[PDB]
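**Q** For reference, the structure I am asking about is given below.
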Amino acid sequence: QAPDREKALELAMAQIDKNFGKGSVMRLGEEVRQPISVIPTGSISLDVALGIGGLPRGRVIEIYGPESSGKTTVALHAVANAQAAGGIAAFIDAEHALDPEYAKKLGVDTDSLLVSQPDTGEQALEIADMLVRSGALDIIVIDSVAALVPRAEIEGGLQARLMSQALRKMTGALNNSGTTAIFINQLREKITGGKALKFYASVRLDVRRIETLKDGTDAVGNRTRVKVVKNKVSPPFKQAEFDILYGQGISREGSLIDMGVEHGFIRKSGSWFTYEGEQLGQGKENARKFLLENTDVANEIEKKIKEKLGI
Ligand SMILES: Nc1ncnc2c1ncn2[C@@H]1O[C@H](COP(=O)(O)OP(=O)(O)OP(O)(O)=S)[C@@H](O)[C@H]1O
């Protein structure tokens, strides 16, 4: 033998990358690259947690979690962006429970949104598969990795075969075009077709609600905690928190404050948030409305926060 572990570690470790991929071996500390592709999630907090500024384009994302925790509110946002930037979004509904005016308020352009309501789970994966091949799409989202039942099981082993099939036959395709895919999975525990997905998924988000956003009266919404358990595009395990107001989505202004203080730019103490000499207000909800009505200063915080971190 001879070399200093390191010089022999990164040698093989590099050997690994060549043979299996990029995100194969990683040292959780790394700042590792930035592929100019990434869909903001609307949550500066989350997409800085993803390590690239948003959900990677040309990968398959899995957003699991209990109900009423936000998974979709995110996806719906996800669409809102990659769509407000010239992209074409397709939503493969198998839940039949999408609210438009909720979406309308999050930035999605419903009218130029492709909605399909498959009959089988085998069909849903196809129109999604042939639809993802036209390269026309940017972001496609399948609602309910669960509500994708095969034909049998409606006349007379299971889905994780259907899924597995669909995934292989689609992961390849998915990236030659550049369409990142989202899958909402959910309530089969709390404290189906997994297998396949749990392994193709380049990134897996754990969206669980933590607290009901009280607002003097009863409450404006809910605060969510996402844990990116699997990340192949950067270092995994980072987590992020943010607020969701009842019918108004992820609170941008509110998200900046959190980031605005945990990184300095905004000073507290006295329950009086103050952005360098200039105060905002007393009570996160009042300095939240200060940002909400002052995009000017707001941008600046958001601006500084991204420099200080991920471009
Ligand atoms: N039409 C609506 N009106 C008001 N608030 C809504 C509406 N749709 C969703 N919300 C809020 O958004 C949050 C959860 O987003 P959901 O769509 O339920 O995401 P999940 O991803 O939690 O979804 P299932 O899986 O529960 S739809 C809740 O805290 C709700 O208050």
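We're sticking with Swiss-Prot numbering for chain A, so the shown stretch reads 4-159, 167-201, 212-331, in order.
Per the header: X-ray crystallography, 3.5 Å.
Just so you know, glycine gets a Cβ as well, placed from its N, Cα and C.
Quick paste from Swiss-Prot:
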BINDING   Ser71, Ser72, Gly73, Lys74, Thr75, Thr76, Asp102, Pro103, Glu104, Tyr105  ATP binding site
BINDING   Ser71, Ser72, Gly73, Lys74, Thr75, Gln196  phosphate binding site
MUTAGEN   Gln196 to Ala, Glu or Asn  Loss of residue movement, loss of switch function in crystal structures
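Could you place these features in context, so I can see how deep they sit and what lies close by?
**A** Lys74 (phosphate binding site): 26 other CB atoms within 10 A of its CB, across all protein chains.
Its own atom aside, the Cβ of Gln196 (mutagenesis position) has 19 Cβ atoms within 10 angstroms in the protein chains shown.
DSSP gives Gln196 (mutagenesis position) a coil state; it is part of no helix or strand.
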**Q** Would you mind reading off the Cα separation of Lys74 (phosphate binding site) from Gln196 (mutagenesis position), to the nearest angstrom?
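**A** Their Cα atoms are separated by 9 Å.
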**Q** Using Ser72 (phosphate binding site) as the reference point, find which of the recorded positions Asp102, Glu104, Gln196 has the shortest Cα-to-Cα distance to it.
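**A** Minimum Cα distance from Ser72 (phosphate binding site) across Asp102, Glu104, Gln196 lands on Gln196.
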**Q** Could you state the whole-number distance in Å separating the C-alpha atoms of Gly73 (ATP binding site) and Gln196 (mutagenesis position)?
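**A** So the alpha carbons of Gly73 (ATP binding site) and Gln196 (mutagenesis position) sit roughly 11 Å from each other.
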**Q** Enter the number of other CB atoms within 10 angstroms of the CB of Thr75 (ATP binding site).
**A** 26
**Q** Between the Cα atoms of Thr75 (ATP binding site) and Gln196 (mutagenesis position), find the distance and write it as a whole number of Å.
**A** 11
**Q** Using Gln196 (mutagenesis position) as the reference point, find which of the binding-site residues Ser71, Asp102, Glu104 has the shortest Cα-to-Cα distance to it.
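**A** Closest recorded candidate to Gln196 (mutagenesis position) by Cα: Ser71.
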